[PDB]
Amino acid sequence: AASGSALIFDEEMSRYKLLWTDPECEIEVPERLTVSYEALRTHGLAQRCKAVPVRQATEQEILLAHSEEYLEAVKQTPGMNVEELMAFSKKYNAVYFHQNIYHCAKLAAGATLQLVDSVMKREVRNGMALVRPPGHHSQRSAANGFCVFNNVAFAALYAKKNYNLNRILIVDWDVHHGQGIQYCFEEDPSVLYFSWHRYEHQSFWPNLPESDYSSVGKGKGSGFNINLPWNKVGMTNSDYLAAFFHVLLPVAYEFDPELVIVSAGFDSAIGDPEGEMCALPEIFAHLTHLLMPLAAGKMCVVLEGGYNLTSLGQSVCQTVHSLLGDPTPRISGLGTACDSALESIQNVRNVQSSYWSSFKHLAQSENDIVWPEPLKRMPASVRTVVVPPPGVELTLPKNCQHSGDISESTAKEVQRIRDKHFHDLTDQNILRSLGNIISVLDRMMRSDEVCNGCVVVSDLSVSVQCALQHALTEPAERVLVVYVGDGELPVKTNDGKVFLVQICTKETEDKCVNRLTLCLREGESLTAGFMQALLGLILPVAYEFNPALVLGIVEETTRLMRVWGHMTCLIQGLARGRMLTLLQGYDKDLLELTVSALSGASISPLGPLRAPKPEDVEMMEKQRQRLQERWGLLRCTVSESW
Ligand SMILES: O=C(NO)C1CCN(CCNCc2ccccc2)CC1
Ligand SMILES: [K+]
Ligand SMILES: [K+]
Ligand code: NA
Ligand SMILES: [Zn+2]
């Protein structure tokens, strides 16, 4: 299994620049690259990646996406003087040329292909190419918007040809619409293209009618193009995450790509002069994290735009941190997307409901700038501690560790707790269980030496109490509890400090807005129903709740095995990954699977997802209706005003 992250960069790509005055192009500077790489070096991230050399894309490779006539014209620019370069540039929209730009365009494209090869050959898990010129505007026979050749369209066409992939996802989170990519794959169902972009009702560059939500692709590609137009500036973390939870991720996990390529422009970040959005650099840590359970983690991130040198460096680091597996930062202050974003989200979900099973229920009546520097992200010395039953030895990943050695002081705390709340209990195994929970929780919270952990236990009720109560006093301001099982637990959700997600089998009426109870019909379609609930209900609430600890609980009485790995991976977006899972009873497969996802290993794909049953969808949309007034990140429609 593959490990490591590639970082592909070469100083040569900073060796072209604008040679005449032009306020439109003067923002695209060599320093975008040098400042980004130097920020990765300053934070120690470059040193932790496998440096892979750039190469030139060959003529045959360029012709995958571009016409001979355009290639021949561009091939002439190294021989042009400044006057001739200016006149050549003016044939195109928002683009300038330089004696060295043809050379650099072949390097940006080849660097992208080097990244695809490193990932598809399992030489690294994932990676990023820091390249310029960018690519996503370039078209079959035209340069456009700083772009000469279409780096990301190369990557998908190359991965199709050389690795015979049938399903590729392209996520374009640059603030501009990648119309070059859209045109390239408009009729191709093997490449799913998602783009969000500043649009402002077509008044924002590139001013195209086909950048709107109504372009779903053409012919056999209908449904495999997803445009999400932003019709106001100032979109926030909540707008971006609502886009991911209610549009992109439902489609992404149903499509089940074999490779994910990100057109990663950071002009969608706060402070950028072209985007004018307000999302913090930390959001890209989460956009990256939420895509990583796809395609067994095979993700190629390709730099596009981003023009505020400060937010550019910070956003590049947040992404690579996430590619390397470092704990995600906590995002505070989340809530409802704004009305304009809810309108775009609602319109795209509705036009796409003909094509995607997560939206199908919508079709029938039955239904300068300043911001705080991001905090440091340290990988934990031991990521995951594990406490199997006594005597059970397991082969663990290199970043996991057993931990049964109860201290002296911890053992005094257990005696304390027994005397006070469970005077009538002497089962010395359950009492060892409590020692393990407390000692694991102390390592997780009191230090950056451990990130998360998993304990096998005998008795749920006393285990849950000690875990929850010990976390609350530490103090952890808020705790998210995810419980797979039936019956009530010793959990009080009345003070706002706990949110309880419960996945059960008996339909229990929901009282308060600090509980989400999902009773899913057992059968063939349990997997799709759980994923739909996870992406559209559990993650939105969890992200808004913003817990300091996640507590997972699995009752011994398990169609879990299909989807427990995806939940465990995705739920580490909360609480900087600090999650404690309690497994009742020994189940080797479940224990190994939990430890694997907790430890940052790649998650195996679910396969293309069949459809959820209507009874389950109705159940989930009733939960949304009940909860979205309190938890606004659940909203995916505009609210009715009085
Ligand atoms: O980041 C990017 N693509 O991802 C680029 C793409 C094109 N932009 C320039 C477009 N300027 C249009 C314009 C011209 C004249 C008056 C007003 C507006 C800059 C960022
Ligand atoms: K975009
Ligand atoms: K397509
Ligand atoms: Na021009
Ligand atoms: Zn852009």
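If you go along the chain as it appears here, the first residue is 1 and each next one adds 1.
Structure determined by X-ray crystallography, 2.2 Å.
Keep in mind that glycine also has a Cβ here, set from the backbone N, Cα and C atoms.
Over in Swiss-Prot, the protein carries these features:
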type	residues	note
MUTAGEN	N93 to A	No effect on steady-state kinetic parameters
ACT_SITE	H137	active site, proton donor/acceptor
BINDING	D174, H176, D267	Zn(2+) binding site
MUTAGEN	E274 to L	Affects substrate specificity, diminishing N(8)-acetyl-spermidine deacetylase activity by 20-fold and enhancing acetyl-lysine deacetylase activity by about 100-fold
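The record gives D174, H176, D267 for Zn(2+). Within 8 Å of the mean position of their Cβ atoms, the other Cβ atoms in that chain belong to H136, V175, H197, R198, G265, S268, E274, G275, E304, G305, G306. Among the recorded positions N93, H137, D174, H176, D267, the ones whose Cβ sits under 6 Å from an atom of ligand 5 are, in sequence order, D174, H176, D267.
Note that 31 residues are not built between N367 and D368; their Cα atoms stand 47 Å apart.
In the shown protein chains, 14 other C-beta atoms lie within 10 A of the C-beta of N93 (mutagenesis position). Using Cα positions, the member of the recorded positions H137, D174, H176, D267 nearest to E274 (mutagenesis position) is identified as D267.
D174 (Zn(2+) binding site) sits 11 Å from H137 (active site, proton donor/acceptor), taking the C-alpha atoms as the reference points.
For ligand 1, the recorded positions lying close by, meaning a CB under 6 A from one of its atoms, are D174, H176, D267, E274; the full candidate list was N93, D174, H176, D267, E274. Closest to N93 (mutagenesis position) in space, going by CA atoms and restricting to the recorded positions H137, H176, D267, is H137. When the Cα atoms are compared, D267 (Zn(2+) binding site) and the residue listed as 'active site, proton donor/acceptor' turn out to be 14 Å apart. Reduced to three states, the DSSP call for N93 (mutagenesis position) is strand. The C-beta environment of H176 (Zn(2+) binding site), restricted to residues of the same chain at least 6 apart in sequence and closer than 8 Å, consists of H136, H137, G145, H197, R198, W205, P206, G265, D267, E274, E304, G305. Less than 6 Å separates the Cβ from ligand 2 in the case of none of the recorded positions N93, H137, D267, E274. A gap of 3 residues interrupts the model between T557 and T558, whose Cα atoms are 7 Å apart.
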